[PDB]
Amino acid sequence: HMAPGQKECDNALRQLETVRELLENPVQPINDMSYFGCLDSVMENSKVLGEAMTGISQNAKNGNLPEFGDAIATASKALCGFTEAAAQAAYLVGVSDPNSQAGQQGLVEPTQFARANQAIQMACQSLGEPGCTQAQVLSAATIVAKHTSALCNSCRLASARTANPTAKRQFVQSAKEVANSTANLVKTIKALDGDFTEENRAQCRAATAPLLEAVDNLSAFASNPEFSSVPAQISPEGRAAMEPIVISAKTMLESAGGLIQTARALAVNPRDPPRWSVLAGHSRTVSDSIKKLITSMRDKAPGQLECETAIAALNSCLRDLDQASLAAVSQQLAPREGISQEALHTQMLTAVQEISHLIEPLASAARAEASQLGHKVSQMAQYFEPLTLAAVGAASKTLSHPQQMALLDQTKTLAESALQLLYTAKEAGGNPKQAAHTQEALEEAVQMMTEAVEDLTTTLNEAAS
């Protein structure tokens, strides 16, 4: 018979296999956590798992089997918590890609219901054909009953999950009607008695009509947008962004399973140096996987990827300005055609004014509002496109060489100030408990951008008058 603690290990291993499924093709939210809620959860589950891991080893070593069982159960709970949070974070990452599309969580999958309905329709037709063999009849009845059983099971699960009292009744009653009609149908068939089956083919045919009506009605009820589940469509970019989180979470589950299988043996017999080594190896990998998971999740927090693309954009602008300065000095900057100096000057000032308008709202998001940060840094970076292009244009048409070089330099200085704001905004990231150096660097970046805006505005205002 099984010693205490052994069933706990098997249960945990089964739970880990089940929870791993959440990491395969996440197209729905796992829970109601925000991204920073996910980050909070992994930190808390980390602490719990750590304590359970100590309990697993300590109690396997000391031969305290009831306590060992407890520690295994706790580890399992913590690992399931870990995975749910990782899967939610991964989903949030994937769906937030601009090429992805949002879904909705419901009670029933309308496409699965539609396919079940179609299968049932074809199979009932098959079941009612003239001169069918026994094998043909049993095969058709198998298709019908398999699908009705699935539909009934989904209805019962839906009925327990809905807050809508009418929907609850509808799901329960539909389940009852479909099961009842299927039961009436299979009663006309005997798997190992062909004579009875042949004799009752008329009753079987009659029994298909009420089943078909009840099934078709149920499939329609499922299409009701209030209950329908519609999977998010996650882009290749979205899948690529979420992969480091998924990989880390999968490795944690794999190593944790190894840890549990090893500990299960050590509990029964602790005098086993090779299995203590194996336990330590899995413990190391579980632990490292946790660090990797937490880092991967932090790297994909709201705002982080947008900060990376914004930084890339600003660097591209600085390259263009550098190239323009190089061309101006080597007499190779061709005057731009099909646009006046006045138009270029207006475009510059408009861009500068919009950049200036964005400084404080960007800083506000970087301080305390990660959910707003991505949009603000994108807007900021975008406005350097028209500024940089209009600056190069304006510099190409200026008769004064000092004016030409000053325009490029003051535009470059503003772009460099923006770069520093972007880096510091990324580090701050709307995070709680930012280091003092992080917070002050952000505020200094704000002040320097402001200085840079004023200086370029003065030049543009002086050129205007």
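Residue numbering: from 1, along the chain as shown.
Yeah, the Cβs are placed from backbone N, Cα and C, and that goes for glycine too.
Listed in Swiss-Prot is the mutagenesis experiment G50 to L (Swiss-Prot position 1404), annotated as follows: Does not affect focal adhesion (FA) formation, cell adhesion and spreading. Impairs the interaction with KANK1 and abrogates KANK1 association with FAs. Interferes with CMSCs clustering and causes microtubule disorganization in the vicinity of FAs. Within the same chain, no residue at least six positions away from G50 (mutagenesis position) has a Cβ under 8 Å of its Cβ.
Listed in Swiss-Prot as a mutagenesis experiment, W276 to A (Swiss-Prot position 1630) is described as follows: Impairs the interaction with KANK1. All protein chains considered, the CB of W276 (mutagenesis position) has 16 other CB atoms within 10 Å. Secondary structure from DSSP puts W276 (mutagenesis position) in a helix.
The secondary structure of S287 (mutagenesis position), as reduced to three states from DSSP, is helical. Experimental mutagenesis is annotated in Swiss-Prot for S287 to E (Swiss-Prot position 1641), with the remark: Does not significantly affect the interaction with KANK1.
Just so you know, the Cβ of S287 (mutagenesis position) picks up 16 other Cβ atoms within 10 Å once every protein chain is counted. According to DSSP, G50 (mutagenesis position) is assigned to a helical segment.
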